[PDB]
Amino acid sequence: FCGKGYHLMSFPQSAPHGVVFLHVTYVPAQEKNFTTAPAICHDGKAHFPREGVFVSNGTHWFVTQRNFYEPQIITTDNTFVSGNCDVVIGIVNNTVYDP
Amino acid sequence: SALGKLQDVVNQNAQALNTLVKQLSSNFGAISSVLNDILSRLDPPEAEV
Amino acid sequence: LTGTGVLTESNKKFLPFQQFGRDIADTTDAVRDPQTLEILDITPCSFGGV
Amino acid sequence: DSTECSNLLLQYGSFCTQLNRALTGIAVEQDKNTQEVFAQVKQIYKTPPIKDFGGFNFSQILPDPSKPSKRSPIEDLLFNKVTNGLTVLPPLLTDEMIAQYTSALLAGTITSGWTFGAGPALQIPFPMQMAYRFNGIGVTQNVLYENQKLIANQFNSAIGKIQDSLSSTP
Amino acid sequence: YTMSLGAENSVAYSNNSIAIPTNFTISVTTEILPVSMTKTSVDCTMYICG
Ligand SMILES: *[C@@H]1O[C@H](CO)[C@@H](O[C@@H]2O[C@H](CO)[C@@H](O)[C@H](O)[C@H]2NC(C)=O)[C@H](O)[C@H]1NC(C)=O
Ligand SMILES: *[C@@H]1O[C@H](CO)[C@@H](O[C@@H]2O[C@H](CO)[C@@H](O)[C@H](O)[C@H]2NC(C)=O)[C@H](O)[C@H]1NC(C)=O
Ligand SMILES: *[C@@H]1O[C@H](CO)[C@@H](O[C@@H]2O[C@H](CO)[C@@H](O)[C@H](O)[C@H]2NC(C)=O)[C@H](O)[C@H]1NC(C)=O
Ligand SMILES: *[C@@H]1O[C@H](CO)[C@@H](O[C@@H]2O[C@H](CO)[C@@H](O)[C@H](O)[C@H]2NC(C)=O)[C@H](O)[C@H]1NC(C)=O
Ligand SMILES: *[C@@H]1O[C@H](CO)[C@@H](O[C@@H]2O[C@H](CO)[C@@H](O)[C@H](O)[C@H]2NC(C)=O)[C@H](O)[C@H]1NC(C)=O
Ligand SMILES: *[C@@H]1O[C@H](CO)[C@@H](O)[C@H](O)[C@H]1NC(C)=O
Ligand SMILES: *[C@@H]1O[C@H](CO)[C@@H](O)[C@H](O)[C@H]1NC(C)=O
């Protein structure tokens, strides 16, 4: 509705019998492959991200925000626990750090 | 051609005005397209037609 | 040729054969007066909406 | 072909030009409408050959390779259910290219989420895409993950009911 | 020629891989929308009859 991409803001400009909108939008770029999982299995419990997504660079598991790569250590502060590991299809085993 | 949307509206309105002005030159089956020529050439019974 | 308008001086270089002038609507816009052969411009009298 | 009729028609001026120009404007407006509706992507996406979407079935909406028109079964049913100086101009986009545009949109929204509509197509598994959509309507991801088989079965049953309702309602 | 619809792109879909952006582009685009026309009024009596 306000340009191509994720809309940030817009500027109006007057034109003869018209209006010109300068739509400032956010475009993602330089994407990278990662191996992802729906949940983390730890101590017989399933951990799900509060706002982000589990990614792996090959050996280590992290959680990052969805629209920008910013890897962080999977802790209890950014995950929530629901159920055991027997139900979620594709759950992987990884440690969950406790601050 | 960046500003073609406004120029399209301007061209359509100017072309409609030009067509409306051009339609005065047609007699539509009458002897002349000029009203003064008809009013100066004919009696009112046929100038009425 | 009948009509109403203000007759003013003009700067249109008519060729010898040329007598009058016509606009897009075909209404006469300039005329050459007989007897004196001068070229008179025909400008419609002022009008507008009240 | 009457020349006397055209000689009398020239007395009325440029009415025919106005009618032809209005119809030409309508004719290009239809192509502009189709261009604005269907051509919202400049990349023609394809689904992967393996249809492993975590139990979700899209065969009724993906194009059928056995059909020469490359239409979906639903689109094929939709196309089956619709039945002096005059000329009909053909549309600029044929039905095959409109079907190709819809196939590209379906492949983009299945394999890449809403990311292809805002930039480059970023691949994501479909049971994760669904969880993101669940979080968009305010339901936690765990609910989707725990009950993924039931949601896939409900989705497939609803798609089949859509095809049955379109085939059973005139 | 028969017009192409787009460049062909095959999305590398698999059931356990995701693509995450590592950078961004701030893109400014123009959108031109007409608002009004020229306000034209025609004296119907003067147009038909003068
Ligand atoms: C995945 O990311 C982690 C974290 O950045 C990497 O682990 C680090 O790797 C560097 C380079 O060998 C070491 O100097 C650090 O000591 C490592 N940190 C830890 C906590 O082990 C890991 O190498 C990355 N893996 C791949 C395949 O890129
Ligand atoms: C993830 O961890 C669980 C629990 O530590 C593993 O489940 C065990 O698997 C072994 C052999 O596969 C069994 O003998 C145990 O009885 C299982 N324990 C439970 C509690 O189920 C699971 O295999 C691990 N998965 C991976 C991929 O390493
Ligand atoms: C997805 O749905 C289609 C259609 O509902 C399934 O295709 C059916 O498969 C069964 C058994 O294989 C056949 O008896 C039906 O005739 C098929 N229907 C059609 C319309 O072809 C398909 O099996 C489902 N699953 C997958 C993985 O594609
Ligand atoms: C993520 O990985 C996939 C597969 O490993 C990459 O897809 C391949 O990309 C190359 C180069 O563009 C193509 O020649 C292959 O045909 C692609 N394979 C498939 C199955 O599509 C993809 O490019 C990777 N993504 C990134 C950002 O590097
Ligand atoms: C993200 O992208 C921006 C540009 O889109 C990169 O900034 C450029 O970096 C190169 C090398 O450092 C410079 O030569 C250019 O002058 C920079 N451009 C601008 C506009 O500043 C940036 O480095 C990228 N970051 C990452 C992490 O990839
Ligand atoms: C993904 O597919 C592979 C086979 O290609 C399978 O082994 C694996 O279990 C699947 N994972 C999920 C989460 O469906
Ligand atoms: C009379 O008109 C002719 C042209 O029609 C012109 O040459 C002549 O000078 C005019 N004479 C007078 C007295 O106006």
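The numbers used for chain D are those of Swiss-Prot, and the residues that appear cover 745-827, 856-942, in sequence.
We read in the header that electron microscopy, 3.0 Å was used to get this structure.
Using the three backbone atoms N, Cα and C, a Cβ is placed for every residue, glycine included.
Quoted from Swiss-Prot, the note attached to the natural variant D:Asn764 to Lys states: In strain: Omicron/BA.1, Omicron/BA.2, Omicron/BA.2.12.1, Omicron/BA.2.75, Omicron/BA.4, Omicron/BA.5, Omicron/BQ.1.1, Omicron/XBB.1.5, Omicron/EG.5.1. Recorded in Swiss-Prot as a natural variant, D:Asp796 to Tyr carries the remark: In strain: 19B/501Y, Omicron/BA.1, Omicron/BA.2, Omicron/BA.2.12.1, Omicron/BA.2.75, Omicron/BA.4, Omicron/BA.5, Omicron/BQ.1.1, Omicron/XBB.1.5, Omicron/EG.5.1. Here the residue is the original one, while Swiss-Prot reports the natural variant D:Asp796 to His with the comment In strain: B.1.1.318. Under its natural variant annotations, Swiss-Prot gives D:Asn856 to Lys the following note: In strain: Omicron/BA.1. For the natural variant D:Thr859 to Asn, the note given in Swiss-Prot is In strain: Lambda/C.37. Here the residue is the original one, but Swiss-Prot notes a natural variant at this spot, D:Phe888 to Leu: In strain: Eta/B.1.525.
Cα of D:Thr859 (variant position) to Cα of D:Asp796 (variant position): a span of 48 Å.
If you take the Cα of D:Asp796 (variant position) and the Cα of D:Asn764 (variant position), they are about 54 angstrom apart, rounded to a whole number.
Filtering the variant positions D:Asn764, D:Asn856, D:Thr859 for a Cβ under 8 angstroms from any Cβ of chain E leaves an empty list. Around the Cβ of D:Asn764 (variant position), the number of neighbouring Cβ atoms within 10 Å comes to 11. Using a CB-CB cutoff of under 8 Å against chain B, none of the variant positions from D:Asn856, D:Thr859, D:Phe888 qualifies.
For D:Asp796 (variant position), the count of additional Cβ atoms within 10 Å of its Cβ stands at 12 [all protein chains shown]. Recorded residues D:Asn764 (variant position) and D:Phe888 (variant position) have their alpha carbons 41 Å apart, per Cα-Cα distance. The sparsest Cβ neighbourhood within 10 Å, among the listed variant positions (D:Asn856, D:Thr859), is found at D:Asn856. Put simply, D:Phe888 (variant position) is 48 Å from D:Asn856 (variant position) when counted between their Cα atoms. Long-range neighbours of D:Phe888 (variant position) (same chain, six or more residues apart, CB within less than 8 Å of its CB): D:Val785, D:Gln787, D:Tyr789, D:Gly880, D:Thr881, D:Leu894. Under DSSP, D:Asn764 (variant position) is assigned to a helix (H, G or I) in the three-state scheme.
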